[PDB]
Amino acid sequence: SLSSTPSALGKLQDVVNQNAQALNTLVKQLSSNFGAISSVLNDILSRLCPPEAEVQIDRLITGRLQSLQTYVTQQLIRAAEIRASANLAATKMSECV
Amino acid sequence: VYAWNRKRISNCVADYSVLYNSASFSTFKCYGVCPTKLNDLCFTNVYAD
Amino acid sequence: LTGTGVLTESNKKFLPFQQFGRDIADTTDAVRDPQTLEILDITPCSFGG
Amino acid sequence: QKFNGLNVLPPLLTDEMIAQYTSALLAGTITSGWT
């Protein structure tokens, strides 16, 4: 029943896939400019003087900080769902096994 | 000005401090780049109008 | 192209027109040396908690 | 992803340890029921 149905264990695969997607999104956001002349911090520092570079950098900091905060919030919500599942599994172990 | 000239600068080393630190100029206004950092940069070409 | 990291010989099969490679993070992870024209890999220096 | 400051931490219990717990539960049930 299991071996002939590649998607039989989708419930566990879905969890793995969701976590992988969250990390890939967090990384890709580093490519965004967020209004800055460049997403590459080193290029900004190499081309612009301090009083101008700082203006461009603050734009990247705001964007990247917001992206990281979004990631963590989503992880807290997802963690709650997993905890509920684990609590159910623990109950079944005690009462069924 | 209606018939402005253009020259292309290539295959050479550009020490920009010779122009930047010159007192012969009334203005030296740079956009997108800080003039004091030009000596640390490389470009494919430079065009002089 | 400034930065900090460890440089080693690359195993990346660059074509003659390619000067560098990029990752999904929008960073350079390989360059062609301007004098020897060999390809070098770029990795970050070790770190951790 | 480590190069972007992202790290993955190991579980406290290994796959072998989890398998051992499962085996103990099976052996218990088969030989002694629910006692």
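The residue numbers of chain B are those assigned by Swiss-Prot, with the residues present covering 350-398 sequentially.
Just so it is clear, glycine is given a Cβ too, placed from its N, Cα and C backbone atoms.
Listed features, source Swiss-Prot:
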VARIANT   B:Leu368 to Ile  In strain: Omicron/XBB.1.5, Omicron/EG.5.1
VARIANT   B:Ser371 to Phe  In strain: Omicron/BA.2, Omicron/BA.2.12.1, Omicron/BA.2.75, Omicron/BA.4, Omicron/BA.5, Omicron/BQ.1.1, Omicron/XBB.1.5, Omicron/EG.5.1
VARIANT   B:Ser371 to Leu  In strain: Omicron/BA.1
VARIANT   B:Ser373 to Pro  In strain: Omicron/BA.1, Omicron/BA.2, Omicron/BA.2.12.1, Omicron/BA.2.75, Omicron/BA.4, Omicron/BA.5, Omicron/BQ.1.1, Omicron/XBB.1.5, Omicron/EG.5.1
VARIANT   B:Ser375 to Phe  In strain: Omicron/BA.1, Omicron/BA.2, Omicron/BA.2.12.1, Omicron/BA.2.75, Omicron/BA.4, Omicron/BA.5, Omicron/BQ.1.1, Omicron/XBB.1.5, Omicron/EG.5.1
VARIANT   B:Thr376 to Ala  In strain: Omicron/BA.2, Omicron/BA.2.12.1, Omicron/BA.4, Omicron/BA.5, Omicron/BQ.1.1, Omicron/XBB.1.5, Omicron/EG.5.1
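Note: the CA-CA distance between B:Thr376 (variant position) and B:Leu368 (variant position) rounds to 11 Å. The secondary structure of B:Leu368 (variant position), as reduced to three states from DSSP, is helical. B:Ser371 (variant position): 9 other CB atoms within 10 A of its CB, across all protein chains. It is 12 Å from the Cα atom of B:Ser375 (variant position) to that of B:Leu368 (variant position). B:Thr376 (variant position) carries neither a helix nor a strand DSSP state and counts as coil. Around the Cβ of B:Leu368 (variant position), 13 further Cβ atoms fall within 10 Å across all displayed protein chains.
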